[PDB]
Structure formats: C-alpha cells, structure tokens
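**Student:** Submitted below is the structure of interest, expressed as structure tokens.
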Amino acid sequence: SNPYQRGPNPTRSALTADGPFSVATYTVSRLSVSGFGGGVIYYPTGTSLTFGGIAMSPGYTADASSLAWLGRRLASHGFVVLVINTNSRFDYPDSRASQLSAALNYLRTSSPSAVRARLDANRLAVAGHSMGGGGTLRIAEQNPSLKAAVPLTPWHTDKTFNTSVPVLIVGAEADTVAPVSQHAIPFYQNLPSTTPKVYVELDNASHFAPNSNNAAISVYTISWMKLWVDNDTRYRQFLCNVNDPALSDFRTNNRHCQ
C-alpha cells in the first residue's frame, strides 16, 4: 500500500548492522562545490528503485569521516546519504544549517548520474552531530518541506526551534561537550507540541558515541528516517511503547503512536 516502502520487515537486531543494499561511495571534492566543503555520498547499488536523500553534518572540529559508519549504515538500509565536510571545522551551527541546504541542492542538481538515478529528490531529510545537530535543528526551522531531522548529541546556544519537521534527538547521558541538561533536553522540550518529537538518551554515553558504530543510534536513526522519509509504519514498533534498557531516558509527544 506504500510506494516508498523498501527492504525487509524490520527486526531490532537487523537495525544494528548494515542492511540489504550494497553501498557505493562518491567523493565530492571540496573545490567542486561552493556552499560546503565537499564530502562523501553513500548510495545503494543492485537496485532500480529510488530512495530518499539525507544530508548529514559533522560537528565542531570534525570531518565527514567522523560519521562515515553512519552514512554507510543508513545508505545500506535504503537511502542516498551525503555526509559533508564544512567549509571550516570551526563553523557554527547556523552556518552548518546553510551548508546542509547547499548539500541538498547539490544532491538534487549536480550529483553523478548513478547517484541521481537512485535519488527521489522529493523526499529529503537531515541529520548531524553536535554543532552539526544544532545545524539540523536550524535547517528544520528554515525548511518545512524536509521529512525528518535527527540531531545527534546536538549543541546550540539557541534552545528553541520552531519547526514542523519530525525531530528525533539523541542525547548522550554523560556528554561533557554538549551536556544534555543544557542542549539536547531543552531542544526537545521547546520544540512545538504539535510537531512529532522524540528524545532518546544513551545510557552512560559520551559525546563521541555517534562517531563509531552504535547500536541504539543505528536503531533510532534508521527507524525515524524510515517512518518519515518513507512513510514506513513498519518502524513504529521501535518508536512506540518504548522501554529500552540502552537508554537512560526516553521522551516523546507520541503523535506517531495513535
């Protein structure tokens, strides 16, 4: 009944490993783009289907390589994913937001033929780490056409984002870079009450949790992207009636769980 549905009926276990699509990569050179620092596109092979696109930003001091595992993980479950480098590693969240926007325009207009053939540019979403997660929250305000946003251990001095884009924030309980009491939790709390929102807090986790393979980050990020980018309600089960021992906290307004 759902033309955007892809891949197997999900199990939680399967969402902790790479999915059913082999992944190709394309290097976007820094010089070839004005609007971000280039990056890497991860995209499905062995298929004639089309898939939603995701732009992902790294955080302060960080390169695209710091999220390579997660770009590959997402693409392997059926997405076209551009992980950027920023123009400067010292760019702040709102700059990263604008670079995510440039990245999405590039993906739609300028990517190689093999990538374009796999991309349904109607269906786009964003994610990012730390200051990149701050950028994800800002671009969600700016662009209500986005299907979803996943800020990962996000950092921003602005605590209130007026967005109608469905947001799932991952906090890291023990984060010392973007402490959850000052960043993730206020971001959650202050999103509109009418916007689908989830907060998942990783038990005893550090700021660096998103920079290596992480089961809970994989489960929730895939699930949120699937639910909203693909309308894939097979993933509601991981996002509703949640009692997850990997988490120190879970919050939602349960709009997606009627």
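The residues of chain A that appear here are 36-293 by Swiss-Prot count, in order.
Method reported for this entry: X-ray crystallography, 1.5 Å.
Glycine too: its Cβ is placed from the backbone N, Cα and C atoms.
Relevant sequence annotations retrieved from Swiss-Prot are reproduced here:
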- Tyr95, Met166, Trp190: poly(ethylene terephthalate) binding site (BINDING)
- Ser165 to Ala: Loss of catalytic activity (MUTAGEN)
- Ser165: active site, nucleophile (ACT_SITE)
- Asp210: active site, charge relay system (ACT_SITE)
- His242: active site, charge relay system (ACT_SITE)
- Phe243 to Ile or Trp: Increased PET-depolymerization activity (MUTAGEN)
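Each of the listed features needs to be described in terms of its position in the shown structure.
**Tutor:** Here the Cβ of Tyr95 (poly(ethylene terephthalate) binding site) has 19 other Cβ atoms within 10 Å, regardless of which shown protein chain they belong to. Classification of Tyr95 (poly(ethylene terephthalate) binding site) by DSSP places it in coil, neither helical nor stranded.
When other Cβ atoms within 10 Å of the Cβ of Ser165 (mutagenesis position) are tallied across all protein chains shown, the result is 31. In the three-state DSSP assignment, the secondary structure recorded for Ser165 (mutagenesis position) is coil.
DSSP assigns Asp210 (active site, charge relay system) to coil in the three-state reduction, placing it in neither a helix nor a strand.
The Cβ of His242 (active site, charge relay system) has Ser165, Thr188, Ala207, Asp210, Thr211, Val212, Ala213 as same-chain neighbours under 8 Å, each 6 or more residues away in sequence.
Using a 10 Å Cβ-Cβ cutoff, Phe243 (mutagenesis position) registers 17 neighbours.
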**Student:** Looking only at Cβ atoms, how many others are within 10 Å of the one on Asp210 (active site, charge relay system)?
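**Tutor:** Within a 10 Å radius of the Cβ of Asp210 (active site, charge relay system) lie 24 other Cβ atoms.
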**Student:** So which binding-site residues are near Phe243 (mutagenesis position), with CA atoms within 10 Å, out of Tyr95, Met166, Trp190?
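**Tutor:** Those near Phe243 (mutagenesis position) - Cα within 10 Å - do not exist; the answer is none.
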**Student:** Going along the chain, which residues six or more apart from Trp190 (poly(ethylene terephthalate) binding site) have their CB under 8 A from its CB?
**Tutor:** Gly94, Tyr95, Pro128, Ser165, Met166, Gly168, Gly169, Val212, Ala213, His218
